[PDB]
Amino acid sequence: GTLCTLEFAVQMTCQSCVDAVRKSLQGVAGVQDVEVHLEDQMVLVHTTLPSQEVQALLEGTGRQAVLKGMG
Ligand SMILES: [Cu+]
C-alpha cells in the first residue's frame, strides 16, 4: 500500500469531536499525517491503509463516515 490523501465526509458539529477523531487518528500505523475540517465536516488522512479500513477506523470514533475520493 502506498501513501495517498483520503478525503472523507463525517458526522460531527462541535470542536470536541473534531479533536476526538484527530486523536483516534494520531499515532496509527500507516498514517503519515491528517487535516480535519469541521467547517466542511471533512477529514483528510494521509495514509497507506485501504479506505475500507480507514472508514472502519473513523467509525471507531462514535459516528458515521463516507468517502468522497482521493486528493
Ligand atoms: Cu462535539
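Following Swiss-Prot, chain A residues are numbered 9-79, in order.
If you check the header, you will see the structure was determined by solution NMR.
Backbone N, Cα and C atoms are what each Cβ position is placed from, and that goes for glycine too.
Copied over from Swiss-Prot:
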BINDING   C22, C25  Cu cation 1 binding site
DOMAIN    11-74  domain 'HMA'
MUTAGEN   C22 to S  Reduces copper binding by half; when associated with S-25. Negligible effect on zinc binding
MUTAGEN   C25 to S  Reduces copper binding by half; when associated with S-22. Negligible effect on zinc binding
Taking DSSP as the reference, which of helix, strand or coil describes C22 (mutagenesis position)?
coil
Could you give the number of helix, strand and coil residues in the domain 'HMA' (11-74) as assigned by DSSP?
22 helix, 22 strand, 20 coil
If you count Cβ atoms within 10 Å of each one, which of the mutagenesis positions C22, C25 comes out on top?
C25
